[PDB]
Amino acid sequence: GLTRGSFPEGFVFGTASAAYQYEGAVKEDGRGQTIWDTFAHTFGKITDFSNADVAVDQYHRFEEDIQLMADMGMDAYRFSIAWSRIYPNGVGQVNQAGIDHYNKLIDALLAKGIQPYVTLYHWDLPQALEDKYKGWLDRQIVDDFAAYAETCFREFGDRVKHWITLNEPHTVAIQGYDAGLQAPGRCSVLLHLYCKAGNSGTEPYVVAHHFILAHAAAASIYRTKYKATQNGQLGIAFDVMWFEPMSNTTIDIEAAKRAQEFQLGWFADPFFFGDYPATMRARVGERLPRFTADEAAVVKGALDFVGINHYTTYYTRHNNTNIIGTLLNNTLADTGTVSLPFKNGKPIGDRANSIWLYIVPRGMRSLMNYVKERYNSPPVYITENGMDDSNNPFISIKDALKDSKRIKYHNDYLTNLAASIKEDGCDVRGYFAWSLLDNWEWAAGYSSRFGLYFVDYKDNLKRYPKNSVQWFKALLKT
């Protein structure tokens, strides 16, 4: 079976978390309102009517949780900084209590020998910036994010050596501005009646452009002022499904390739080559912003590593939008593809609790090779991988702990990962399980349990280890 010896010497194993999903204490120690506070407190936005005002209270309970990590022998913890705890209004007055908080968390981790991997932006934009200029829709976001990033480099960079500037910009751009299913909930009202405003054809591309520039702006500051003395590295965590052709036809083979370009390439082609993928330029046309030559020069080469959030694999077929009908532009239509976890009625694999999450371990290996080939072997971290159980009130806690399916998931995905490294030569440096604890899974609320530890929401957030805890412990034994 898998051991640490199955991976390169120095390979980093960790668990991942995110501020809004974990912290609670939403109105404590000066924290400003975010777009997700607003979204979670708006009717219709969260499926189980819940919110993250308390979440799992990691803001207060982080030392306990650090012990639960050390219990498995974890090397690292990925966590995010809530921008609104540092600048409650996005810009302006620095909140010293926010700085003090993350210093305590960082020092506590390091005292246990656990390395901090810090995400600067995990979707919780300060509401003040949304009100001021509609957040990621305005170019001002670029300098404002970079200033926030700089403050974090200055305050924490003496100890934090691994930075993830942005989490899943693809998800944010599509879910936040095309589907309007995540904050700020914008979209073409003609496509989705539940949105109050937006444009699914234009806004995702504007937001994505601004994410790319924001990262490059923060990376430029890091490299020019902090990197030589701090000696850390900056990356991004990209959401990436693997896509397989729905049929063995060149049209569908090309469609799967194109779907990948529109998902990963949308962001990574700028960072590696200085422009968007040709397919996107061709299909999105004037709705796709253009980089200036000076912007291309700051954007290209802006990553030290590629973070991959990888969960699942879908089939992809070529698709043409209906030639007759009122054309309502949107990002899926622009791809010229449809991707689905079914082929001829048959699912691609077993499903986890999440309706989108199909269990397809080979996708991990295929994707690692894809990244190696297209981008000339950049260092990669698997910044998230995992699966969820239901929140089932009809079973005992003891039965909820029997997560053999999660164990098989991690086993099979890691086995594929180990083979991509040893056999295929992929430069993978680490792996972080989503997630350490059951937590508030955005619009899914508390209905989805991704943790290695079970959280009893009906007993003051008590943590219990699921069977996967012992599985990871055995795996990581040195």
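For chain A, we keep the numbers from Swiss-Prot: what you see runs 44-521, in order.
Quick check of the header: X-ray crystallography, 1.8 Å.
Any Cβ shown, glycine's included, is placed from N, Cα and C.
Some features that Swiss-Prot has for this protein:
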BINDING   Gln64, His165, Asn210, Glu211, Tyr354, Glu427, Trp477, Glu484, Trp485, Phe493  beta-D-glucoside binding site
MUTAGEN   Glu211 to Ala  Decreases activity toward gibberellin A4 beta-D-glucosyl ester 5-fold
MUTAGEN   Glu211 to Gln  Decreases activity toward gibberellin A4 beta-D-glucosyl ester 10-fold
ACT_SITE  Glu211  active site, proton donor
MUTAGEN   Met284 to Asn  Decreases the kcat/Km values 7 to 30-fold depending on the substrate
MUTAGEN   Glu427 to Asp  Decreases activity toward gibberellin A4 beta-D-glucosyl ester 70-fold
MUTAGEN   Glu427 to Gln  Decreases activity toward gibberellin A4 beta-D-glucosyl ester 200-fold
ACT_SITE  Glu427  active site, nucleophile
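Features per Swiss-Prot, on structure.
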residue : record                        : DSSP class
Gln64   : beta-D-glucoside binding site : helix
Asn210  : beta-D-glucoside binding site : strand
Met284  : mutagenesis position          : coil
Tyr354  : beta-D-glucoside binding site : coil
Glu427  : mutagenesis position          : strand
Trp477  : beta-D-glucoside binding site : strand
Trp485  : beta-D-glucoside binding site : helix
Cβ packing number for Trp477 (beta-D-glucoside binding site), 10 Å threshold: 23
Cα within 10 Å of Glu427 (mutagenesis position) - qualifying recorded positions among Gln64, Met284, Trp477, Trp485: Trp477
Largest separation between Cα atoms (Å) of residues that the record links to beta-D-glucoside, namely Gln64, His165, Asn210, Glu211, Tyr354, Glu427, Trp477, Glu484, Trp485, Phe493: 18
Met284 (mutagenesis position) versus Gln64 (beta-D-glucoside binding site) - Cα distance in angstrom: 22
Distance [Cα-Cα, Å, rounded] between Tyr354 (beta-D-glucoside binding site) and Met284 (mutagenesis position): 7
Euclidean distance between Cα atoms of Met284 (mutagenesis position) and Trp485 (beta-D-glucoside binding site), Å: 19
Rounded inter-Cα distance in Å - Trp477 (beta-D-glucoside binding site), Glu211 (mutagenesis position): 14
